[PDB]
Amino acid sequence: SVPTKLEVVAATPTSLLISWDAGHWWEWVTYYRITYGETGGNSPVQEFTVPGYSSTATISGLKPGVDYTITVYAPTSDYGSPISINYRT
Amino acid sequence: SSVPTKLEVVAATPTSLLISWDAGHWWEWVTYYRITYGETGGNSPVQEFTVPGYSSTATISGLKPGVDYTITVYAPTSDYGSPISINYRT
Amino acid sequence: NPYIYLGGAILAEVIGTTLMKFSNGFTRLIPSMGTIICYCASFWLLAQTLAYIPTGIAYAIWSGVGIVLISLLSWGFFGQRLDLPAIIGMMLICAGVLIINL
Amino acid sequence: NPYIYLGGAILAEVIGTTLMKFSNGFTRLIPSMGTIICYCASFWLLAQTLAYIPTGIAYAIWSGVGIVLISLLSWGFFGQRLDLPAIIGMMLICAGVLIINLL
Ligand SMILES: C[P+](c1ccccc1)(c1ccccc1)c1ccccc1
(Lines of atoms letter the chains of each structure in order from A and count residues from 1; the text may use other names and numbers.)
(Lines give C-alpha, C1' and ligand atoms only; values in the text may rest on other atoms or scores of the structure.)
Protein backbone atom coordinates (compact mmCIF):
# COMPACT_ATOMS: atom_id res chain seq x y z
CA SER A 1 0.00 0.00 0.00
CA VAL A 2 2.66 2.51 1.06
CA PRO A 3 5.02 3.74 -0.20
CA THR A 4 3.67 4.12 -3.73
CA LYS A 5 5.00 5.51 -7.02
CA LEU A 6 8.81 5.74 -6.81
CA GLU A 7 10.39 7.76 -9.62
CA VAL A 8 13.43 9.96 -10.26
CA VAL A 9 12.65 13.66 -10.72
CA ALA A 10 16.01 15.29 -11.44
CA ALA A 11 19.11 13.35 -12.48
CA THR A 12 22.72 14.54 -12.44
CA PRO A 13 25.47 12.11 -13.57
CA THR A 14 26.42 11.78 -9.87
CA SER A 15 23.06 12.38 -8.16
CA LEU A 16 19.42 11.26 -8.31
CA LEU A 17 16.58 13.24 -6.72
CA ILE A 18 13.80 10.71 -6.13
CA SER A 19 10.27 10.92 -4.73
CA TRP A 20 7.35 8.75 -3.65
CA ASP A 21 3.75 9.00 -2.47
CA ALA A 22 4.02 8.80 1.30
CA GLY A 23 0.39 7.74 1.52
CA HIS A 24 -2.06 10.11 3.19
CA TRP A 25 -2.08 11.67 6.68
CA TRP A 26 -3.59 8.76 8.63
CA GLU A 27 -1.43 6.34 6.60
CA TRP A 28 1.79 8.34 7.04
CA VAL A 29 4.53 6.13 8.46
CA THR A 30 7.19 7.47 10.84
CA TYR A 31 10.11 6.88 8.47
CA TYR A 32 11.12 5.39 5.14
CA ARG A 33 14.49 3.81 4.42
CA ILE A 34 16.06 4.26 0.98
CA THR A 35 18.53 1.78 -0.51
CA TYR A 36 20.74 2.61 -3.50
CA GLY A 37 23.46 0.30 -4.76
CA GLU A 38 25.04 -0.69 -8.05
CA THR A 39 22.77 -2.68 -10.37
CA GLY A 40 25.40 -5.42 -10.52
CA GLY A 41 26.61 -6.19 -7.02
CA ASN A 42 30.41 -6.08 -6.91
CA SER A 43 30.14 -4.28 -3.54
CA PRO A 44 27.36 -3.77 -0.95
CA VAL A 45 24.62 -1.17 -1.37
CA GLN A 46 24.21 2.21 0.31
CA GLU A 47 21.31 3.04 2.59
CA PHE A 48 19.74 5.89 4.56
CA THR A 49 16.41 6.82 6.15
CA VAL A 50 14.03 9.78 5.82
CA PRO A 51 11.30 10.96 8.26
CA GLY A 52 7.80 9.86 7.36
CA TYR A 53 6.45 13.35 6.66
CA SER A 54 8.98 13.93 3.86
CA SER A 55 8.15 12.57 0.41
CA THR A 56 11.43 13.37 -1.40
CA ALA A 57 15.07 12.47 -0.88
CA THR A 58 18.39 13.21 -2.59
CA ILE A 59 20.97 10.52 -3.43
CA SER A 60 24.45 11.99 -3.84
CA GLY A 61 27.90 10.59 -4.51
CA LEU A 62 27.12 8.21 -7.39
CA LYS A 63 29.25 7.22 -10.34
CA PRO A 64 28.27 8.56 -13.78
CA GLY A 65 26.88 6.20 -16.40
CA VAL A 66 26.32 3.38 -13.92
CA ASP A 67 22.82 1.95 -13.68
CA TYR A 68 21.58 1.98 -10.08
CA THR A 69 18.77 0.22 -8.21
CA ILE A 70 16.91 2.37 -5.67
CA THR A 71 14.54 0.87 -3.09
CA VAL A 72 12.34 2.57 -0.48
CA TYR A 73 11.22 0.38 2.44
CA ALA A 74 8.37 1.08 4.82
CA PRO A 75 9.13 0.83 8.57
CA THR A 76 7.78 -2.72 8.41
CA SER A 77 6.59 -5.13 5.74
CA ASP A 78 3.03 -4.62 6.95
CA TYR A 79 2.44 -1.51 4.80
CA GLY A 80 3.00 -3.37 1.54
CA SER A 81 5.94 -4.65 -0.47
CA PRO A 82 8.82 -2.16 -0.77
CA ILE A 83 8.84 -0.35 -4.11
CA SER A 84 12.03 -0.48 -6.19
CA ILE A 85 13.12 1.00 -9.53
CA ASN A 86 16.20 1.38 -11.74
CA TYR A 87 17.92 4.40 -13.24
CA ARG A 88 20.95 4.94 -15.47
CA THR A 89 22.63 8.24 -14.58
CA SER B 1 22.61 26.14 50.74
CA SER B 2 21.33 27.24 47.33
CA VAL B 3 21.91 26.21 43.73
CA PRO B 4 23.58 26.87 41.46
CA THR B 5 26.94 27.96 42.92
CA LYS B 6 30.39 29.09 41.74
CA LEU B 7 29.64 30.62 38.33
CA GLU B 8 33.00 31.16 36.62
CA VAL B 9 34.28 31.96 33.13
CA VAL B 10 36.53 29.11 32.00
CA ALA B 11 37.64 30.35 28.59
CA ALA B 12 37.13 33.81 27.12
CA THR B 13 37.22 35.19 23.57
CA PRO B 14 36.28 38.55 21.99
CA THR B 15 33.12 36.86 20.63
CA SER B 16 32.60 33.87 22.95
CA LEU B 17 32.56 33.01 26.65
CA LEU B 18 32.87 29.51 28.10
CA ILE B 19 31.26 29.38 31.55
CA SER B 20 30.58 26.78 34.24
CA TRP B 21 28.91 26.48 37.64
CA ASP B 22 28.56 24.19 40.67
CA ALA B 23 25.49 22.02 40.05
CA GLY B 24 25.45 20.91 43.68
CA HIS B 25 24.91 17.39 44.96
CA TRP B 26 23.18 14.59 43.05
CA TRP B 27 19.89 15.50 44.74
CA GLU B 28 20.41 19.20 43.90
CA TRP B 29 20.71 18.52 40.14
CA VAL B 30 17.88 20.00 38.09
CA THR B 31 16.63 18.98 34.64
CA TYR B 32 17.18 22.30 32.82
CA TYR B 33 19.13 25.44 33.72
CA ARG B 34 18.05 28.50 31.75
CA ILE B 35 20.89 30.98 31.21
CA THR B 36 20.59 34.67 30.35
CA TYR B 37 23.17 37.04 28.87
CA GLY B 38 22.94 40.69 27.84
CA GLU B 39 24.85 43.95 27.82
CA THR B 40 25.91 45.54 31.11
CA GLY B 41 24.73 48.96 29.94
CA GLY B 42 21.17 47.76 29.45
CA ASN B 43 19.93 49.43 26.26
CA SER B 44 18.56 46.12 24.94
CA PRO B 45 16.67 43.00 26.08
CA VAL B 46 18.48 39.89 27.33
CA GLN B 47 19.30 36.76 25.35
CA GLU B 48 18.27 33.44 26.89
CA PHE B 49 18.65 29.74 26.20
CA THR B 50 18.23 26.52 28.17
CA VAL B 51 20.72 23.68 28.55
CA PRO B 52 20.29 20.13 29.96
CA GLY B 53 20.51 19.87 33.74
CA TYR B 54 23.11 17.09 33.45
CA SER B 55 25.66 19.56 32.04
CA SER B 56 27.38 22.16 34.23
CA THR B 57 28.98 24.07 31.33
CA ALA B 58 27.55 26.34 28.65
CA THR B 59 29.10 28.05 25.63
CA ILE B 60 27.96 31.50 24.48
CA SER B 61 28.90 32.92 21.08
CA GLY B 62 28.01 35.94 18.98
CA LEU B 63 29.23 38.55 21.46
CA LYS B 64 30.79 41.89 20.58
CA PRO B 65 34.43 42.34 21.62
CA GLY B 66 35.57 44.79 24.27
CA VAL B 67 32.04 45.05 25.68
CA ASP B 68 31.28 44.13 29.29
CA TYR B 69 28.49 41.55 29.56
CA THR B 70 26.42 40.26 32.49
CA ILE B 71 25.65 36.52 32.62
CA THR B 72 22.97 34.97 34.84
CA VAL B 73 22.17 31.27 35.32
CA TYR B 74 18.70 30.36 36.57
CA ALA B 75 17.02 27.21 37.84
CA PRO B 76 13.76 25.70 36.53
CA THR B 77 11.99 27.43 39.42
CA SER B 78 13.08 29.90 42.08
CA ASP B 79 12.79 27.16 44.73
CA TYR B 80 16.40 25.98 44.30
CA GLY B 81 17.97 29.31 45.29
CA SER B 82 18.75 32.77 43.99
CA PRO B 83 20.17 32.68 40.43
CA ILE B 84 23.85 33.51 40.15
CA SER B 85 24.95 36.42 37.97
CA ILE B 86 28.41 37.73 37.04
CA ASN B 87 30.22 40.16 34.73
CA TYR B 88 33.02 39.84 32.17
CA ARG B 89 34.67 42.17 29.65
CA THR B 90 35.60 40.44 26.39
CA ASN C 1 -9.42 23.10 40.13
CA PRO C 2 -7.36 19.96 40.95
CA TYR C 3 -10.12 17.55 39.92
CA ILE C 4 -10.37 19.44 36.61
CA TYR C 5 -6.77 18.78 35.52
CA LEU C 6 -6.91 15.20 36.82
CA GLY C 7 -9.81 14.61 34.44
CA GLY C 8 -7.97 16.46 31.69
CA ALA C 9 -5.05 14.09 32.19
CA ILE C 10 -7.52 11.18 32.30
CA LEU C 11 -8.94 12.37 28.98
CA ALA C 12 -5.36 12.83 27.78
CA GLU C 13 -4.23 9.27 28.53
CA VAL C 14 -7.43 7.69 27.21
CA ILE C 15 -6.79 9.55 23.96
CA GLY C 16 -3.17 8.37 24.16
CA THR C 17 -3.94 4.67 24.56
CA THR C 18 -6.58 4.81 21.82
CA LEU C 19 -4.30 6.60 19.34
CA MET C 20 -1.73 3.91 20.15
CA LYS C 21 -4.19 1.17 19.20
CA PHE C 22 -4.82 3.02 15.92
CA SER C 23 -1.18 3.46 14.93
CA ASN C 24 1.00 0.41 14.52
CA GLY C 25 4.30 -0.05 16.35
CA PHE C 26 4.73 3.73 16.63
CA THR C 27 5.01 3.61 12.84
CA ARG C 28 1.92 5.59 11.78
CA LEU C 29 3.53 9.01 12.22
CA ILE C 30 0.37 11.03 12.91
CA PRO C 31 -1.20 8.93 15.71
CA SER C 32 2.29 8.09 16.98
CA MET C 33 3.00 11.79 17.44
CA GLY C 34 -0.51 11.95 18.86
CA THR C 35 0.44 9.38 21.50
CA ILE C 36 3.72 11.14 22.31
CA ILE C 37 2.00 14.52 22.63
CA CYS C 38 -0.84 13.00 24.67
CA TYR C 39 1.47 11.15 27.07
CA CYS C 40 3.77 14.16 27.49
CA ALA C 41 0.76 16.34 28.32
CA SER C 42 -0.77 13.74 30.65
CA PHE C 43 2.66 13.25 32.22
CA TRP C 44 2.88 16.99 32.87
CA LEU C 45 -0.80 17.18 33.82
CA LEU C 46 -0.53 14.37 36.38
CA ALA C 47 2.74 15.83 37.67
CA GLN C 48 1.07 19.17 38.44
CA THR C 49 -2.14 17.73 39.97
CA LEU C 50 -0.32 15.52 42.51
CA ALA C 51 0.97 18.21 44.90
CA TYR C 52 -2.63 18.99 45.98
CA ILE C 53 -4.53 15.67 45.93
CA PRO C 54 -2.86 12.75 47.78
CA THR C 55 -1.11 10.09 45.72
CA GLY C 56 -3.46 7.21 46.55
CA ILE C 57 -6.50 9.46 46.13
CA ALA C 58 -5.59 10.49 42.58
CA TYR C 59 -4.59 6.94 41.58
CA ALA C 60 -8.11 5.72 42.38
CA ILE C 61 -10.03 8.54 40.71
CA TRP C 62 -7.87 8.02 37.62
CA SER C 63 -8.30 4.23 37.47
CA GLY C 64 -11.98 5.10 37.79
CA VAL C 65 -12.75 7.91 35.32
CA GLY C 66 -10.22 6.26 33.00
CA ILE C 67 -11.92 2.91 32.38
CA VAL C 68 -15.21 4.81 32.63
CA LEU C 69 -14.15 7.01 29.73
CA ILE C 70 -12.46 3.98 28.13
CA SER C 71 -15.49 1.68 28.17
CA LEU C 72 -17.73 4.71 27.60
CA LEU C 73 -15.64 5.58 24.54
CA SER C 74 -15.53 1.86 23.69
CA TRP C 75 -19.33 1.59 23.50
CA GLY C 76 -19.20 5.23 22.35
CA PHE C 77 -18.37 4.76 18.66
CA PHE C 78 -16.02 1.73 18.48
CA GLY C 79 -17.06 -1.79 19.42
CA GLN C 80 -19.59 -2.76 22.05
CA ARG C 81 -20.79 -5.71 24.18
CA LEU C 82 -17.89 -7.02 26.30
CA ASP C 83 -18.77 -8.53 29.68
CA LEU C 84 -21.40 -5.88 30.47
CA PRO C 85 -23.07 -6.84 33.77
CA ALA C 86 -24.77 -3.44 33.51
CA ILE C 87 -23.69 0.20 33.80
CA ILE C 88 -23.98 -0.57 37.51
CA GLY C 89 -20.20 -0.82 37.73
CA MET C 90 -19.85 2.53 35.98
CA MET C 91 -22.22 4.05 38.56
CA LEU C 92 -20.04 2.58 41.33
CA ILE C 93 -16.87 4.36 40.17
CA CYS C 94 -18.82 7.63 39.89
CA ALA C 95 -19.90 7.34 43.53
CA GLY C 96 -16.38 6.83 44.85
CA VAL C 97 -15.19 9.76 42.74
CA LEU C 98 -17.95 11.86 44.30
CA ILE C 99 -17.44 10.93 47.96
CA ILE C 100 -13.74 11.61 47.50
CA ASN C 101 -14.41 14.80 45.47
CA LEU C 102 -14.79 18.31 46.93
CA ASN D 1 6.00 -16.93 35.40
CA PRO D 2 3.74 -14.82 33.12
CA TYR D 3 1.68 -13.60 36.10
CA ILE D 4 4.77 -12.19 37.84
CA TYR D 5 5.62 -9.60 35.17
CA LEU D 6 2.30 -7.89 35.97
CA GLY D 7 3.04 -7.29 39.65
CA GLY D 8 6.55 -6.22 38.71
CA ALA D 9 5.10 -3.83 36.14
CA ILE D 10 2.51 -2.83 38.74
CA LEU D 11 5.26 -2.22 41.30
CA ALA D 12 7.48 -0.51 38.71
CA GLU D 13 4.65 1.91 37.95
CA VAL D 14 4.04 2.06 41.71
CA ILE D 15 7.67 3.09 42.15
CA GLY D 16 7.60 5.50 39.21
CA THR D 17 4.51 7.30 40.50
CA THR D 18 6.05 7.75 43.94
CA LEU D 19 9.23 8.90 42.20
CA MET D 20 7.14 11.45 40.28
CA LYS D 21 6.23 13.08 43.60
CA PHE D 22 9.99 13.74 43.91
CA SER D 23 10.50 15.09 40.36
CA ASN D 24 9.06 18.56 41.22
CA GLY D 25 7.28 19.14 37.93
CA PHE D 26 10.04 17.17 36.15
CA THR D 27 12.47 19.92 37.20
CA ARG D 28 14.78 17.74 39.34
CA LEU D 29 17.22 15.39 37.65
CA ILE D 30 17.47 11.81 39.05
CA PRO D 31 13.76 11.63 39.98
CA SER D 32 12.82 12.87 36.49
CA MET D 33 15.09 10.32 34.83
CA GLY D 34 13.89 7.70 37.31
CA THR D 35 10.21 8.12 36.48
CA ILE D 36 11.00 7.84 32.77
CA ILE D 37 13.01 4.67 33.43
CA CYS D 38 10.40 3.13 35.75
CA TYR D 39 7.59 3.52 33.22
CA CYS D 40 9.74 2.05 30.45
CA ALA D 41 10.03 -1.11 32.57
CA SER D 42 6.34 -1.51 33.42
CA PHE D 43 5.49 -0.93 29.75
CA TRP D 44 7.89 -3.64 28.60
CA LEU D 45 6.65 -6.01 31.31
CA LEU D 46 2.97 -5.31 30.63
CA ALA D 47 3.62 -5.88 26.94
CA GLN D 48 5.13 -9.23 27.91
CA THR D 49 1.96 -10.19 29.81
CA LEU D 50 -0.54 -9.10 27.15
CA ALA D 51 0.88 -11.94 25.02
CA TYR D 52 -0.28 -14.47 27.65
CA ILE D 53 -2.58 -13.01 30.34
CA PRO D 54 -5.86 -11.45 29.12
CA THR D 55 -6.20 -7.68 29.36
CA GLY D 56 -9.14 -7.78 31.77
CA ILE D 57 -7.63 -9.72 34.68
CA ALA D 58 -4.11 -8.38 34.09
CA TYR D 59 -5.40 -4.83 34.55
CA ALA D 60 -7.93 -5.49 37.32
CA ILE D 61 -4.98 -6.75 39.39
CA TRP D 62 -3.00 -3.67 38.33
CA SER D 63 -5.67 -1.23 39.51
CA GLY D 64 -6.09 -3.01 42.86
CA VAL D 65 -2.47 -3.75 43.77
CA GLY D 66 -1.43 -0.33 42.46
CA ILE D 67 -4.14 1.58 44.32
CA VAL D 68 -2.90 -0.31 47.38
CA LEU D 69 0.86 -0.07 46.80
CA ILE D 70 1.08 3.59 45.82
CA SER D 71 -1.48 4.63 48.44
CA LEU D 72 0.49 2.83 51.16
CA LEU D 73 3.72 4.33 49.80
CA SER D 74 2.13 7.78 50.11
CA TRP D 75 1.83 7.19 53.87
CA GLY D 76 5.47 6.47 54.71
CA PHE D 77 7.21 8.88 52.36
CA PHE D 78 4.47 11.40 53.17
CA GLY D 79 1.04 10.83 54.69
CA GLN D 80 -1.90 12.94 53.49
CA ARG D 81 -2.16 16.42 52.00
CA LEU D 82 -5.92 17.02 51.70
CA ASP D 83 -7.98 14.07 52.97
CA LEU D 84 -11.70 14.33 52.27
CA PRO D 85 -14.93 12.41 53.22
CA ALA D 86 -13.90 8.80 52.58
CA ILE D 87 -10.95 6.52 51.95
CA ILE D 88 -13.49 3.81 51.07
CA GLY D 89 -14.41 5.96 48.06
CA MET D 90 -11.19 4.72 46.49
CA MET D 91 -12.00 1.13 47.45
CA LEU D 92 -15.46 1.45 45.89
CA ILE D 93 -13.97 3.11 42.83
CA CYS D 94 -11.79 -0.01 42.77
CA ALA D 95 -14.98 -2.03 43.27
CA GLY D 96 -16.72 -0.50 40.26
CA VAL D 97 -13.45 -1.03 38.39
CA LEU D 98 -13.44 -4.77 39.14
CA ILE D 99 -17.07 -5.17 37.99
CA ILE D 100 -16.76 -3.40 34.63
CA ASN D 101 -13.59 -5.41 33.86
CA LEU D 102 -14.15 -8.86 35.37
CA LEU D 103 -17.96 -8.88 35.26
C1 LIG E 1 1.82 6.38 35.16
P2 LIG E 1 0.58 5.60 34.02
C3 LIG E 1 0.42 6.73 32.53
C4 LIG E 1 -0.23 7.96 32.65
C5 LIG E 1 -0.36 8.81 31.56
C6 LIG E 1 0.17 8.45 30.33
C7 LIG E 1 0.82 7.23 30.20
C8 LIG E 1 0.95 6.38 31.29
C9 LIG E 1 -1.03 5.49 34.97
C10 LIG E 1 -2.20 6.10 34.50
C11 LIG E 1 -3.38 6.01 35.22
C12 LIG E 1 -3.42 5.32 36.42
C13 LIG E 1 -2.27 4.72 36.90
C14 LIG E 1 -1.08 4.81 36.18
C15 LIG E 1 1.30 3.94 33.52
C16 LIG E 1 2.62 3.91 33.06
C17 LIG E 1 3.22 2.72 32.68
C18 LIG E 1 2.52 1.53 32.74
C19 LIG E 1 1.21 1.54 33.20
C20 LIG E 1 0.60 2.73 33.59
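By Swiss-Prot numbering, chain D shows 2-104, in order.
So how was this one determined? The header says X-ray crystallography, 3.2 Å.
Backbone N, Cα and C define each Cβ position, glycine as well.
What Swiss-Prot annotates here:
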type: MUTAGEN; residues: D:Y4 to F or W; note: No effect on resistance to toxicants
type: MUTAGEN; residues: D:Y4 to C; note: Still binds substrate. No transport activity in the presence of a proton gradient, but still transports substrate in the absence of a proton gradient. Resistance to toxicants is abolished
type: MUTAGEN; residues: D:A10 to C; note: Still binds substrate, with lower affinity. Resistance to toxicants is abolished
type: MUTAGEN; residues: D:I11 to C; note: Still binds substrate, with lower affinity. Resistance to toxicants is abolished
type: MUTAGEN; residues: D:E14 to D; note: Still binds substrate. No transport activity in the presence of a proton gradient, but still transports substrate in the absence of a proton gradient. Resistance to toxicants is abolished
type: MUTAGEN; residues: D:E14 to C; note: No substrate binding. No transport activity. Resistance to toxicants is abolished
type: MUTAGEN; residues: D:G17 to C; note: No substrate binding. Resistance to toxicants is abolished
type: MUTAGEN; residues: D:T18 to C; note: Still binds substrate, with lower affinity. Resistance to toxicants is abolished
type: MUTAGEN; residues: D:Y40 to C, F, L, M, S, T or V; note: Modifies substrate specificity
type: MUTAGEN; residues: D:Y53 to C; note: No effect on resistance to toxicants
type: MUTAGEN; residues: D:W63 to F; note: Still binds substrate, with two-fold reduction in substrate affinity. Resistance to toxicants is abolished
type: MUTAGEN; residues: D:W63 to C or Y; note: No transport activity. Resistance to toxicants is abolished
type: MUTAGEN; residues: D:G67 to W; note: Major destabilizing effect on the dimer form
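Shown on the structure are the features that Swiss-Prot records.
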residue : record               : Cβ neighbours (10 Å)
D:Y4    : mutagenesis position : 12
D:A10   : mutagenesis position : 24
D:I11   : mutagenesis position : 25
D:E14   : mutagenesis position : 24
D:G17   : mutagenesis position : 21
D:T18   : mutagenesis position : 24
D:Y40   : mutagenesis position : 20
D:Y53   : mutagenesis position : 12
D:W63   : mutagenesis position : 22
D:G67   : mutagenesis position : 25
Which mutagenesis positions out of D:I11, D:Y53, D:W63 lie by ligand 1, going by a Cβ under 6 Å? none
Find the shortest Cα-Cα separation between D:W63 (mutagenesis position) and the mutagenesis positions D:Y4, D:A10, D:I11, D:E14, and name the residue that gives it. D:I11
From the Cα of D:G17 (mutagenesis position) across to the Cα of D:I11 (mutagenesis position), what is the distance in angstrom? 10
Tell me the Cα distance separating D:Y40 (mutagenesis position) from D:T18 (mutagenesis position), rounded to the nearest angstrom. 9
Relative to the Cα of D:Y40 (mutagenesis position), which of the mutagenesis positions D:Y4, D:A10, D:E14, D:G17 have a Cα no more than 10 Å away? D:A10, D:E14, D:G17
What does DSSP say about D:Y53 (mutagenesis position): helix, strand or coil? coil
Subset of mutagenesis positions D:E14, D:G17, D:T18, D:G67 within reach of chain C (CB-CB under 8 A): D:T18, D:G67
Helix, strand or coil at D:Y4 (mutagenesis position) [DSSP, three-state]: coil
Within 10 Å of D:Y4 (mutagenesis position) (Cα-Cα), which of the mutagenesis positions D:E14, D:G17, D:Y53, D:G67? D:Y53
A 10 Å Cα radius around D:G67 (mutagenesis position) captures, of the mutagenesis positions D:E14, D:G17, D:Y53, exactly D:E14
Between D:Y53 (mutagenesis position) and D:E14 (mutagenesis position): CA-CA distance (Å): 20
